[PDB]
Structures are given as structure tokens and as C-alpha cells.
Amino acid sequence: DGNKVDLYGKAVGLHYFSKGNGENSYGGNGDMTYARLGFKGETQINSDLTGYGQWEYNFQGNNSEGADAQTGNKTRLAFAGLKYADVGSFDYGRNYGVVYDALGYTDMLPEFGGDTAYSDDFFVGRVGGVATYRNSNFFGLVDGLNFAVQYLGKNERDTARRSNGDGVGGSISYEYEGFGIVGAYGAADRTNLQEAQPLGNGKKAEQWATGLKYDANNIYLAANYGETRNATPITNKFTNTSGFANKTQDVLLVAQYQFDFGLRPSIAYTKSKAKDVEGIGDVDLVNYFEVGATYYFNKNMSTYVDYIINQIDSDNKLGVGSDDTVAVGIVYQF
Amino acid sequence: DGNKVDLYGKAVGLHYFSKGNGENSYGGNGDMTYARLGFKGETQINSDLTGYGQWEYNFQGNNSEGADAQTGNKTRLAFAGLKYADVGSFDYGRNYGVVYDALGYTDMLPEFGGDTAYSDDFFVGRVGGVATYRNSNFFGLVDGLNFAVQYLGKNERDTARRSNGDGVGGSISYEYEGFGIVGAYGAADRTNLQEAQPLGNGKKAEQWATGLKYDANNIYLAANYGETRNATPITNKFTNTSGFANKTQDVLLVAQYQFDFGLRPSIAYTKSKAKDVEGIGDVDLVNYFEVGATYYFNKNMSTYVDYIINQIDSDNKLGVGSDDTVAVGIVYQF
Amino acid sequence: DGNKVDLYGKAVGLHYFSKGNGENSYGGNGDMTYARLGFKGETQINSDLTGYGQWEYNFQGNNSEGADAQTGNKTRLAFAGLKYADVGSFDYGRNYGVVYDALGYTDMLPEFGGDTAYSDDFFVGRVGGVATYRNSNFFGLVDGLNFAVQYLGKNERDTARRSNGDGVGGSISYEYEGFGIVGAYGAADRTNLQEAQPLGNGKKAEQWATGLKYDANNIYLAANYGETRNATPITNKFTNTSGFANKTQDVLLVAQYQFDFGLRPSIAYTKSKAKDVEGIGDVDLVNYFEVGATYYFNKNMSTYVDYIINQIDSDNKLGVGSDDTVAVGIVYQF
Ligand SMILES: [Br-]
Ligand SMILES: [Br-]
Ligand SMILES: [Br-]
Ligand SMILES: [Br-]
Ligand SMILES: [Br-]
Ligand SMILES: [Br-]
Ligand SMILES: [Br-]
Ligand SMILES: [Br-]
Ligand SMILES: [Br-]
Ligand SMILES: [Mg+2]
Ligand SMILES: [Mg+2]
Ligand SMILES: [Mg+2]
Ligand SMILES: [Mg+2]
Ligand SMILES: [Mg+2]
Ligand SMILES: [Mg+2]
Ligand SMILES: [Mg+2]
Ligand SMILES: [Mg+2]
């Protein structure tokens, strides 16, 4: 009856290599195997109207069958919506925060990358309780011009890190001839639990980002810049103190090429600097170069290596790990 | 070849609006998105015999991807059985309590309702370890006459609220010309842990209900009345004390219409009164009117609003919420 | 596009009968209902090369929908790999040890059996972080001659029971005209947390087993013999101390017949004895006879009974359970 639903997923055999047991590395050390399961469906309601829904789950494959069986298991996405011919889509539930419309540009590495797209972090990553309106080609009048607004409902959780107040954010993008340019901005109230943390001071959190990319002829090139206020979560590893960076400035870059025979090498740089952090001043949160590659056997099977050359120094005042990490992956997906 | 199984699910974007906080409301306040996933299968073994099984899970969509990720996640149903031609069906596992053959009559609202069909609550909701026998049209000899019996095995759990002793229950119903009537009753042993609770006293739990319904010509009218002894779970928020109501008296009413263009308005009333509650006597547990509507775009897509006009008063002796609660939902299902 | 993926699972209505709880039985008492869900996929990359992946999850059906909802839920398998023409298969993730290549011989009972194939126990059961290479028919040159090697990456977990160090293990088998013979062995480092336990002492865990089987003409006969040194997990029930048996010796015998009409009687014997147990000396871990049966209605539906005649005596120095257990099961699978 014009419903299309496709159960999807992957099994990801994954191993991280880092110094020691990886307490002072970028990614850690050991087994990091996991699996994904989801559905994605879409129903033709009439000529002009589609309904749709999606759910996606993370099942870790590197816990025992003992008491730790559920460590890092979670729902990543859960949302439903309606899409109306020449007017836009509207969805609600657990979904990507708008500002990920910009950060998605550089979140293209075989394993790492994407460092500033925190989950449960306002308009940066996948969160809870968002209403999202999206528009393609400006109601159909302007090919390549897209925009979105997103309404974030307050989530007063048990942890400051996973909480938020009410907020609004949005995004505008233009694509033309393989190039793409995009800007995204959100702000939200911070909750009383966030204000009580040692790190971070202010009533509102803000995040913004811009992106430029070239995505054509088997070349992928992209850059993202942005900044945040009272929005980037941080932990002092020395004091076990936590909260949010009063300011960050963040800059990511990525260069890839896709060979017809399956190989797709990747080169990147990422740097995120916190400022005005209490007791500290300026610090680096992320600072690295990346070399990697993915080999695609076909649409269902790939392998990959991903090497993070970590520029964080062993000095780092927040305890951010300074050692390198290499990831090795085998993936079956459907 | 012989076998039919169909993966099923829904994604529900869901939001509740109450004063506060929602501490003092019927339903709470904020994001309540969730998803469901299940399978349902039937195999033709021969001409007279079919095997079947069902599993159903709830994935909350309004938790973070942190330490609270698993909150409210659970298996709803997990059972397997055989259905023999003129004998009946026999199944075992986690399934609906028998007395829910009565309560289902009124559990028909867009979001709320069904207030007395508690889970893990002897016979009124989905419970563990039930062997259920069911019969259609009295061995095929009496059109519209159905019955069932169910054996509940002891579950001594860590919690009095989620426990039970051994029990037996059943249900009888007759349907004719769009009308339906149905009686159900179960009784069981209480566990020591339940007897140790300050609220509620008795060796035995009991629950019964009767149902009346009209279900034709696009009209749905239904009413349930019931009582319980030592069965309905309760809390006194003034004392942080818990247990079970020595007695309750329960009445639910529902009226709905289905318009061919998809709109289905709903009107309801629910009162549940506890009696003989230690240090209190009588006290309402539930008391409200409902108005709502579901808009069905088709078999896969729907939206709804449900408004609960809460008649509980701010003097209620157990601290039961007195504020209403409006729910708004968007549903993709397959 | 040359991909075949099956979603699969089962619903198992399951009940165990034992004296009392029974806190002193082989298997326990009460509702043991569960379900499984998994996918299994295979993609033809080219005429000589296949990709594959598998995920499998256990969903308990005997928990309430309260705080205990998650007890016993776990990923059993999560792996992906490549299979090349005659050269062999390579996979990584959570998978069966390499010593279960032998123990699978007798792990054939309707419900029980398989006592020495502990999960998260080096090479005997399902684990986390294994790299497994497998070869059939010695590169296509010797019909019926198969072998495998497996590399076990260290998992330092919160618990001694679920930890391992790095190890290697392997297996070799040979089948000809319904007869089968197998040998398997592995060794790995113990972790410091393991060595810190009062029970067990040694740098290295080791496990080995051999198997003979006849599997033809509806007869199934199999035997396994095995030993372990610092690998088999134990608890002293009197003193509440835990660790690993310094040694064990294990025998598991099985006989079954498959009638064409669906019945499949089973008879078994299992004994595992620990030696050099701190504070104790020699003591039986498992000692029983089995007598059960499985009735297959078809490929999707079965029932079974499994009766374990426990020869553990009430004298057991470790407090191992001595009473019998009977299981009754109903299974829908797809
Ligand atoms: Br995926
Ligand atoms: Br994160
Ligand atoms: Br559903
Ligand atoms: Br029920
Ligand atoms: Br309703
Ligand atoms: Br409930
Ligand atoms: Br299965
Ligand atoms: Br191909
Ligand atoms: Br185990
Ligand atoms: Mg773990
Ligand atoms: Mg502060
Ligand atoms: Mg600030
Ligand atoms: Mg460095
Ligand atoms: Mg009492
Ligand atoms: Mg009121
Ligand atoms: Mg020791
Ligand atoms: Mg005995």
C-alpha cells in the first residue's frame, strides 16, 4: 500500500591500538566491536504528503555476558514526521541537532573525526526532544538553497553533561556545481544543574559553525570552523571536576579521494581550543592530524585503518590524553 | 514454506505539557518519545494445528546516550504456543493477564486511559510466567462465546511492587451484533515481601472486572467496572511509604467515533478509589475526564492529542497529582 | 546486488522445576522464558570472495518491567569477516572460542548440557575480541580435514570471572562417513585481577578437549574429554570466595536418536572435577545423568523436556547444588 520499510544494521569488528592500556591516548586500547540495528520507513499518504519514521540502536560487542553486558548500549535515533510536497518536512523525537548540519561536512573519517559533534550537547550531535523543520530548494523556488529551524525542549536530566534547557537553532546552506557552503547557529538556556558546576559560567549556551566543501569528481574536501559558549563539555582529569568550556574555538579539515577500485584514503586535521576555563585559562581539547583509508569491497563490506597523530602534549592542563591511536575495522552492513 | 513471521514496530514522537515540573500532574511534563520493536510469527504445522510466537520490546527515546540510556527499556511480551482446531490455544511466557480480557474494552484512548491495567500486577496487565488457555466460540459450537483460564506462577522478585505468588484466573465473554460483554476474575497468593509492606494486608490478591461494549457502525462505546483486594499498588508521597490498597473500586467509560476521512475523537471518564488504606481510609487514586483525537493518515501514519482534565484535588491524602496533562504525538508504525 | 541477509530469532516459553527455589539445585526453579534476535548476512564480492557478519542478542522474558528489566540481557555474538575461495575465512569480534570446536560435540541437549563451555572464559565459550582464521578441507586438498587458529586479545574487565589476557588457541578436525574426530587447545595470560583471587594460581590459563562423534542414519553419538589449568571459574559457596580451579578434568557423553515423526530422545552423562582447589583438594563441579526429549513439529516449532539427575551430593565442599532439575520448553523460531 505504498509503505516502504527497511530494517538496517551493521556488525563492526573493531580494534584500537594505543600505548599502555591507552589511559593517556586519543581513543583508548583494546576491543571496540559493536553492532547497529535500525529501521527507516516512509509512507506515501497522497500525492503531496509523505509520513516517515526512524529508530537506530547501538549494541556494544566488547562487553562480557556478565554484569557489564549493557555498557554503552543506547538508542541513537527515534523520531517520526511528515513531509509536504512544496512546503517542508517536520519531525519530532531524538535526532541530530541542527548545527550538525554544518559539522557533518567534516565528520567523514573511517573511524574517528567529528570530535566537536558531542551527543546530548544542545545543537551539536544527536539529542532528545527536538522539533525540526527542514526546507529543500527554498519551497522549490531556488535550486540548491536549503534551510532548517529546530526547537529543543528542555531535558532536566540527572547529570549536567546530558542536560539542556529550551532552545532554538537553525541552518542555511547553498550547493552549486559540487561546492557547498553552510552556516548553523543555536542558543539555549542552561539548567540550574549546569550552572552549579565548577567549570562554566553563564545563563545561555551557544554554538555556531560554518562549512565549505567540494564534493565532486571523486574528490571530497571540507572545512568547518566554529565556536561555542558555555556549551562544550569538559572534565579536568586531575581534579575529577566537570562542566563546560566558557569558550571554545574549533577548526576541522578533511581531504579524501575515492578510487574506482574501492580504496578511499583520508587525510585530516582537527583542533579545538577551550578558553577562559576556570583555574586554567586556555587549553587544547583536541589537536591532531589523521591518516587513513577505507577499502570498500562493495555496498555491504569494507575494511579500514584510521591513524590519529595526536598533537596534544603530555603537559595538557586538563589531562586530555596525548598518545596516538590506530583503529582497525571490518564491517558488514545491510 | 508453512511459516509466516512479520517484524513490526513504531516510532512515536511524543510530548507531554503539564504545569511545572509536572511533579503534581497526571502524566508529567517534557519529552516522552519511544519506539517499539517486535516479531510475531505463525507456522501451519498441519490442517488442525498451528504454532506461534511473539516478542515485543520498548526502547525509550527520551534518555540520554549516557548512564541513564537504559531507563524504561524492557521486554513487553515473550511467549510461544500452539493452537489446535476445536480444542483451543495454549501459550506460555510473558503475556497479558487474563483480567485484561475485561480491561481492554476501555484501554482505547490515543495516549492515556487504561489506568487499572498495571504491569507486573497479578492479572490486570502484562506479567511474567503465565500459562494461558483460550477458546473461541465454545469449541466451535457457540458462535461468539469465548473463554480462557490462566495459571500464574510465583515470581519472587526484589521488589514487592513487581512480585506475585501462584494464582489462577479466567474470563468469559459473549459477542453478538456489535455488542460485547465480558467478565474476568483472578486470585493469587501474595509474597512475604508484599506482606512486609506497610500499605495493604492479606495473604491473597484478587481482581475482577466486567465489561460492556458496542463496536460497529463506526461507533465505539465501552464501559468497565471492577474491584480489587490487596492488588492495586500505591504510594503515600507524604510518608515515602508504599504497598497495595486493601480495596479499590474502579470505573472506566469510553466513547469514540471513527470518521472515514481519518479523524477519531474520543471522550472518556475514569475513577479509581482505594478503601481501607492504613492511616487514611478512602482516597481517590484516579479521577479524570478526557477529550482527545487521533488523526489517521493511513495504516502507517497517525497524529494525536489527548487532554486529561484531572479531577484529583490538591488535598488528596496520598499526594496523587491534581494537575491535568496534555499529550501530543506523531506515530509511524509498520 | 549479491547480498543475502536474514533476520532471525526465537521465542522460548521456559519453566524449570526443582525442590524449593531451589537454591541447592542444578538449574534453579521458576520462569526462565527468553527470546533471541539476530541477523546473519553474506555478500558475494567476486566469484571467489564473500563478506559476512553476524549479530545475536538475548532478551530475557522473565524480568518485570521495573528496575530489574535488563537482568540477563546481552549480545551473544557480534562479528564480521571475509571468506576467500580455498584459502580460508578470517573474522573478528565477539565469537565462539576455538576450544568450543571440540565442546560443540556434546552441546546438543534440549536445554541443559554443555557445562564446560563457559562464556567469557578464554577459549571454551563465547568471548570478546577474538580473531579467528578457519580452513576447510586443507585448502581444498584433503576432503574432511579442517583446522583453525584463534587470537584472543586481552580484556581487562571489572571482574576476574570475565577477564582474560592475550592468548592463542587452535583446533583440528577430521570427518569421514558419519564419524568425526577433533582436538582443540588454547593458552592465554591471566590478568593481575585473576591472580589476586584466592582460588587459582598461575601465569597462564589452558584448556584442551578432544571429541569423537558418530552423526548418521538418525543416530547421534558423541564424547568429549578435556582438561583445564587455571581456566575454569569457581566459587566457594560457604566462604563466598571466588576464582579459578587450578585443574579440572571433564567428560561429557551424549546419545540421541531422531525419529522421522519429530521425536528426538536424548540421554547424557557429564562430569567435571576440580583438583588442587585451595583449602579443599579435589571436588566435583558437575556430575549428572540426563534424560529428555525434543519434539519437532517442523523447522519453526518444537517442545521439549529435559531432566537432570544430579549426582552432586549434599556433602559438596564448594556448596555446588545437589538437587535435580526438570525443564519444560516451547519454542517458536524463525
Ligand atoms: Br548502520
Ligand atoms: Br559524545
Ligand atoms: Br507496535
Ligand atoms: Br493481563
Ligand atoms: Br481513547
Ligand atoms: Br504500570
Ligand atoms: Br535463534
Ligand atoms: Br562487486
Ligand atoms: Br557461563
Ligand atoms: Mg564492559
Ligand atoms: Mg559555574
Ligand atoms: Mg561563560
Ligand atoms: Mg602528543
Ligand atoms: Mg502489610
Ligand atoms: Mg484537579
Ligand atoms: Mg591466586
Ligand atoms: Mg544429588
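All chain A residue numbers match Swiss-Prot; in order, they span 29-362.
Structure determined by X-ray crystallography, 2.1 Å.
Cβ atoms here come from the backbone N, Cα and C positions, even for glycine.
Looking at Swiss-Prot, the entry for natural variant A:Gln88 to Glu says: In strain: B/r; AA sequence. Variant annotation in Swiss-Prot: A:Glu139 to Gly, described as In strain: B/r; AA sequence; the structure shown retains the original residue. For A:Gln284 to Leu, Swiss-Prot lists a natural variant annotated as follows: In strain: B/r; AA sequence.
Here the features listed in Swiss-Prot are placed on the structure.
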residue  : record           : DSSP class
A:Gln88  : variant position : strand
A:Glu139 : variant position : coil
A:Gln284 : variant position : strand
A:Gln284 (variant position) versus A:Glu139 (variant position) - Cα distance in angstrom: 14
Filtered variant positions, from A:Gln88, A:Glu139, A:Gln284, whose Cβ is under 6 Å from an atom of ligand 6: none
Rounded Cα-Cα span from A:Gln88 (variant position) to A:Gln284 (variant position), Å: 29
Other C-beta atoms that fall within 10 angstroms of the C-beta of A:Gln88 (variant position): 22
